[PDB]
Amino acid sequence: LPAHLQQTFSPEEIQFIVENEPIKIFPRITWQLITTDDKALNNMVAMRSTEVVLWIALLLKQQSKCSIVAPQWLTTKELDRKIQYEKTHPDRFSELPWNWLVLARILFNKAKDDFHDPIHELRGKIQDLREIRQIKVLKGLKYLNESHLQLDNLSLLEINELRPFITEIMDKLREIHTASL
Amino acid sequence: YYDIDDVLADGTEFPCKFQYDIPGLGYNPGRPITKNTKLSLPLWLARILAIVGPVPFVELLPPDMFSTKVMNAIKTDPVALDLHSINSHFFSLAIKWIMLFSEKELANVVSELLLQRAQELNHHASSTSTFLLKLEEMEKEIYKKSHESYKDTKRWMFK
Amino acid sequence: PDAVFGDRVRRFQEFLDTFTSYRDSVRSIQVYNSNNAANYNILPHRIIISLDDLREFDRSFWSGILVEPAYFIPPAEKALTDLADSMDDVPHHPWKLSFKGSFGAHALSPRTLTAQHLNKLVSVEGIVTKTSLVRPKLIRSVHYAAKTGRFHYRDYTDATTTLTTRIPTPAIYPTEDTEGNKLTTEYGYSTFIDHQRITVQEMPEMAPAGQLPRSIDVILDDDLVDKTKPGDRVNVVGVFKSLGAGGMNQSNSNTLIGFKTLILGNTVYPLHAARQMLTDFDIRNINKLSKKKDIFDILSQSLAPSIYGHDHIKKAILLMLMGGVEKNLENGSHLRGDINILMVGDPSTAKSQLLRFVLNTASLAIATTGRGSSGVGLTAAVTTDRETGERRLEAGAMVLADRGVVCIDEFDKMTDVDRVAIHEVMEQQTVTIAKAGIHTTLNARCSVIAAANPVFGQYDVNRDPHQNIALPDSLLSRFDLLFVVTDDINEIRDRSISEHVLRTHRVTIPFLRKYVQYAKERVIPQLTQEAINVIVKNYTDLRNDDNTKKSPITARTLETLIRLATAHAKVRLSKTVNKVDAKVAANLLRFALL
Amino acid sequence: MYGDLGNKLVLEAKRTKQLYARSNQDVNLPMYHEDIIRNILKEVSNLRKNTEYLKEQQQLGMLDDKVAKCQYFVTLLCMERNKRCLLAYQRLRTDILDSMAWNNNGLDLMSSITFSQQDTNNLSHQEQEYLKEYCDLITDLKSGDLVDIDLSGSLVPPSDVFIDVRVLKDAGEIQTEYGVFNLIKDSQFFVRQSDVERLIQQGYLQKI
Amino acid sequence: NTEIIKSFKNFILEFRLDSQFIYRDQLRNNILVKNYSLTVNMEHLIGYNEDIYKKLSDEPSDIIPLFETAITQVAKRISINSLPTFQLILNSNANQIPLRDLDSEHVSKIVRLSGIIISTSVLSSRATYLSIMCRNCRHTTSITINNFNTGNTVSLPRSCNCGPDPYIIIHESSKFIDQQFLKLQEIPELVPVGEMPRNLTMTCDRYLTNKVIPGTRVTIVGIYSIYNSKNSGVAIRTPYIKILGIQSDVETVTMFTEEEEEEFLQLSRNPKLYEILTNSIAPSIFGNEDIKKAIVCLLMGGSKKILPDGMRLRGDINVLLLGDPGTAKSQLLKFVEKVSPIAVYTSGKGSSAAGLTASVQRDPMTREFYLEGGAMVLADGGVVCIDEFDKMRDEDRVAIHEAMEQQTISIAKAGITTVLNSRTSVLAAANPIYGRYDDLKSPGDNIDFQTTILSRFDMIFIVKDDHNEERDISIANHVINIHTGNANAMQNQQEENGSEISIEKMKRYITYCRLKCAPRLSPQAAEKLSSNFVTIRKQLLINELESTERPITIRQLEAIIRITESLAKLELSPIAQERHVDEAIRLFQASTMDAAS
Ligand SMILES: Nc1ncnc2c1ncn2[C@@H]1O[C@H](COP(=O)(O)OP(=O)(O)OP(=O)(O)O)[C@@H](O)[C@H]1O
Ligand SMILES: Nc1ncnc2c1ncn2[C@@H]1O[C@H](COP(=O)(O)OP(=O)(O)OP(=O)(O)O)[C@@H](O)[C@H]1O
């Protein structure tokens, strides 16, 4: 009986559904994992990739016996080509990593001091892209029709932030449209 | 739901009169009440008394000052209006009006109003004696949830 | 022009349906003015465009009038005036607009100025207290070569076209056009217009308590001059406009604003928070309740809904407020037809209570607070040079008091110099003054309401009832009613008081103000030999009983004794001075004297 | 005029929601308005004996007159219009102590629901038997689960496995299970995750 | 030069402390709700900004708006035309050289002042974007005039091929800014030898105007540039301040943050407020419990009814303190002045009581009669404080009779007759006829003739002089601790941090609690006071038959209901109760008896 935050998710579990996705690491170490979704390996070999789930690798980084590789779109020479396909296209957002905002904030706690020169560049190249999304979202909701929308490429976070008001405005106007006849 | 928002909203008054002459008075002697006599009616009994007869008992007159001298003011600028001191709610009183009335004329024109008030409200949500606050207060509940969502969503996103 | 003229012409086909309901109106107002002028043996050119006919079906044309009101109004005039001739050209003056409606949040209280809408449509309300002069102005003079018999044509542009900042003509009158003919000017075919500025204060109740009232000014035109008496709740609407060169017309220009705020506006309206038109319904009901023979008593009790008793006082106020007539003597001095009551009482007994709510239902009778500077009835020759060569006797306090009521307080807490002024305005309806200028007898119909306090506490009973304030009897003889409010202590009396104040911390008023202002327009009887026979008997017995008792009365007291009953018949709304009126008049004085 | 006191009854009911739901979880429920509801219990008494007179005359006097039928409706309608409010205030009263009943449903000396609002702890003592009938029912929902799942708290998801926690305002020896942690005054810990969940909600440890 | 512009557009889109990205995170938040303004923060702005100010100190009057052109070019990046220009607001705090070093090394440097603002002028307009026509040749241009050297930064030239000075100011496409010429006054405490204070002048921009009322403490930071008016010897000019940002103290129009009211509600639930204030209001006053409670209810007040008729009630209370010298009626009154939101202190000799309320005089421009001055119009919403109600007989009584009881004056002097609003609250402290004889004779001889002022005030204390041998020695023990040693300044600071309330906390919550709740008393109290009065009048009625005259009339009976409404503003409860009201009469029942003995 929460009675506090029921109609939506709190921002502490929206990270909980994304932490259960796997990425690639660079292992270091040599039974091991019987965790019912495990794929424990043998004496593991370095200089190789492996699809490993995220949350155990963060725990594996606190004891500091492995290292992380960034995903393939996390260079500054890649994000620039995203900002051109949108600046020529004011209709919608073009190309989306789908969980990008919550992915960076986990990646900036002893997962930043590993990569090759991302400070004073990466937070530059992200926080610009947050608002350019939300500038696009302000023109969209002014164009609100009845009972039919077009959201194609939205992060999970804005979906947790557009949510608790976009219902009851169109719901309250659903009454006056329908109870008129 | 037991509807604590609008059970008081039907507690408001409403001026209408009669079609017959009835000795049932509770308002204080002179038990026959003469017909066509304008009476302040609470909304709850007056909602169904205009239904129960063919010819019902209460002459439902429209309070057309809540029709004509505000339809103009909302057909101009839906930004800063007296939506409030004329009627302490503007929403369910408009709902239960249109159920007996069933006229699509004003049913179009408040549908323009709400998105315009909503267009302010979302992009007013990122972070003085008697009359003014309740312009800013009828909107409150509608967005009291919303900016409280934005408040925590920063506080996770930073340290 | 094609871009700046195209949406003119597209509007020129658009707004012609927006006077489907006025194209009858604009020609019906002139056809009789054309008729009566041909058979004498009068109205300006007012074309009220509502909002409704220009908001239901035009949106691009709409918001141009409320964003940039400078490229649209002389379009609307030029396309108007052709319809004046296309309707009316057979019988042998530009018809500018007014634009009434709502506005949607432009009730700028002029304590606030705008950053958003400068140079836009503004709705302003308040009070005016300046009322400057009137002065004509040329717009177009026609010249005529008296040799060769040929004419000429010339128009002067100024800061009066309201919109277009044209190249001015810094000239008064030209001579010698390109010929050898001495130029002659026809002044009957030269057109004129007037010019009047007025400053508007702030409505000093809704401006919050952090400042004195501010002011701006407005230039209007002929159509609504002399409409603005100083002391009216006015509401104007016009364009916002700057003029004047700020920064270049003198050199170095340090700390000098050169952007005067002006309003070149239209269509004022008096408001009320004189024009109250009532239907057949309410005019009949007020006759229907006139048929009751009790409504003089109901109005007494339905006036002050806070205070117990004093029904002798309560009937007096409504008797005074409605007013008794003065029939002017033909080739003779008219008498006093004003009524002037007075009060006195030991403190905190609601003597000043009922004095402030007579001002709410005052019907354009704005009073002072009795602060007795010289100016209570005079001018003090304040001219302010009125633009270098005009001296004006500026109206102090009697232009507001005319056919109204005033109230002043603290008589004994005053100097001498006001008391000599209240002597003159009571014995005579007019003041006449020549301070550094002109002797002028301006007329005034006033009626004071007094409030003073006794001196030595509760000393009224143990001494003489007279001399109890000992202000000069020049006024007491010029007044009639000296109500002495008692404050006696009875255990049922105060207990009744105690709940009634308590029950109010949590037959109607606007009907009452209609009834009296309808009763100022009904005829005055004055004529019944029966009622005059009984009152003189009623006088003679107290004429035996004034001198051997309390207070000597005089012959002018008889002019009260007609006047109270004369107004008492005005409550009745009849033309027969009855008998019943003479009984309340005698009985009211009997409490006033005993 | 008629249901007027119920309007100001549900009006002050609105204040009880905004006090709790805006500030924090700490309720301190105000009071029960027995004095106010006794007034409307008086008016419903007078109104009920009003209609049985006309229930007595409908066969003898006006003879089931159409006027009297409407005179039954106003007396019918004003009953239920009053009936709508008086339970709504009753529900919003009891739909907030359950939240008090849920969050401290038994974690450390459950039946000490004392030291808690004594001026209203006699008020809700008539509601305590209602309250404990949640508490008795919430016990068998803890045991009727076929496996041991916590239903007492732990609503925020866990993140890590090592959390620095300090202590104050507490003394004694607690935590006989899961290894005794030996709580001395004003001395921090550095422990695993799952242990402190039954103590933070208890309110003994202070800061995460 | 330029390029400075590139040193700042590449500077404000990335300055941050550790991962908060603040200036984009507020400009985005400031373009939305329309304000168009900035602030600056700390040191590296200072750290390299001095390295910009070492090329901005030479002229911080033209390249201060070279900041201003930059942030518009970052503004359009956050849009995708209706775009205004912006303004700047600064912050700096080291000290306050009050009014001394003001010509030598302080022309066009950044100064900080502390003053009391006294006089506001009416608004005006200067332009910032114009359009210009050549006369007979019809050139069209547009010039922007941003920052100033008052008028005439640049002029209009002669080149359009048409005639000389052919240029004119249309009013069709123009923007405008407003200036003030509000006057500043020195805070009257910092330089005492024998001098009188001086005064300066200043202007401002629109998105920081109308932010001050006269009668406040204020601090201000800005430039010290120089204009030259041609309406005195050699070509001499005058001084003035160009202000930038008022980071003032509180207003002393009810918008503020939320954590302030959180503690207030956390304090207001603890029901010990009525007794804890009486110790914590005056930390320098031995006891005086009946008087001390009268002051806290005076500061907040009651309400105001505009009830659906014409008239109104007066929701206020006004107290008096008369008694022997040496009973601290004086120095108690300075104590209410600092704690009030708005307070004046004109306590002496009436100060020409006709010129207390209004003044009119001739004018330097246009020779006119307008309204300027007053002691009451300055002091609305708050409390005045005066004294010496024996030896003023001239006009002091005839000036307060109208000013009180209806609070609606209108001056009928040579110009206007306007009813300006007033909602004031008075306070006085007089002397009787040398004190002891008025307490050793018949109880008359207080005011020389008239008691009509005394009926207009409700609350009256009459203190006296006892000789209790244990209460004086404590007082003689009290004041040496507060004079020297200042040990109670260490004691009261020790009971402050968990139990008592300092001065700066009391002020802020009074303006909050007054401007939020609106009380009303319960109808169960209506039987209570009615039964109270009938014997109170009778206790007076039994006294008059014994040939004892004077004063009680009915203003006090409608004054007790404001008194019981007062603590309802304190508890912020929308009703009033019986343990509420029985303590209220316990203050006034105590002051009924001393009206007889
Ligand atoms: N005789 C009365 N009957 C009822 N109420 C009264 C009476 N006298 C005073 N009051 C109450 O007292 C309040 C104020 O009275 P008020 O201030 O007008 O006295 P006053 O007429 O001004 O006397 P003064 O001019 O001597 O001060 C009013 O709200 C009114 O309700
Ligand atoms: N009850 C008290 N508690 C603390 N200090 C007091 C008290 N009464 C007087 N004092 C002290 O008296 C000192 C000087 O006050 P002062 O002698 O000026 O009073 P006063 O103005 O003479 O009194 P009065 O106003 O009656 O003439 C102050 O420092 C004040 O602390």
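Residue numbering: from 1, along the chain as shown.
Recorded method for this deposit: electron microscopy, 7.0 Å.
Cβ coordinates are placed from backbone N, Cα and C, and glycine is handled just like the others.
Features reported for this protein in Swiss-Prot:
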{"type": "DOMAIN", "residues": "E:273-480", "note": "domain 'MCM'"}
{"type": "BINDING", "residues": "E:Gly323, E:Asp324, E:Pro325, E:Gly326, E:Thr327, E:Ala328, E:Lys329, E:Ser330", "note": "ATP binding site"}
{"type": "MUTAGEN", "residues": "E:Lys329 to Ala (Swiss-Prot position 422)", "note": "Loss of MCM2-7 complex helicase activity"}
Taking DSSP three-state, what's E:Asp324 (ATP binding site) in: helix, strand or coil?
coil
E:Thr327 (ATP binding site) CB neighbourhood, other CB atoms within 10 A:
17
In the same chain, outside E:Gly323, E:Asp324, E:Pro325, E:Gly326, E:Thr327, E:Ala328, E:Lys329, E:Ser330, whose C-beta lies within 8 angstroms of the Cβ mean position for the ATP site?
E:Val463
Counting Cβ atoms within 10 Å across all protein chains shown, which of the binding-site residues E:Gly323, E:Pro325, E:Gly326 comes out on top?
E:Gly323
Are there any residues at least 6 positions away along the chain from E:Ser330 (ATP binding site) with a Cβ closer than 8 Å to its Cβ? List them or say none.
E:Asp387, E:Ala429
I'd like the number of other C-beta atoms within 10 A of the C-beta of E:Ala328 (ATP binding site), please.
18
State the count of C-beta atoms found within 10 angstroms of the C-beta of E:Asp324 (ATP binding site), not counting that atom itself.
16
Which whole-number value in Å describes the distance between the Cα atoms of E:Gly323 (ATP binding site) and E:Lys329 (mutagenesis position)?
8
Using Cβ atoms only, which residues of the same chain lie under 8 Å from E:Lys329 (mutagenesis position) while being at least 6 residues apart in sequence?
E:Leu321, E:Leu322, E:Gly323, E:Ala429, E:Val463
Could you tell me which three-state DSSP class E:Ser330 (ATP binding site) falls into?
coil
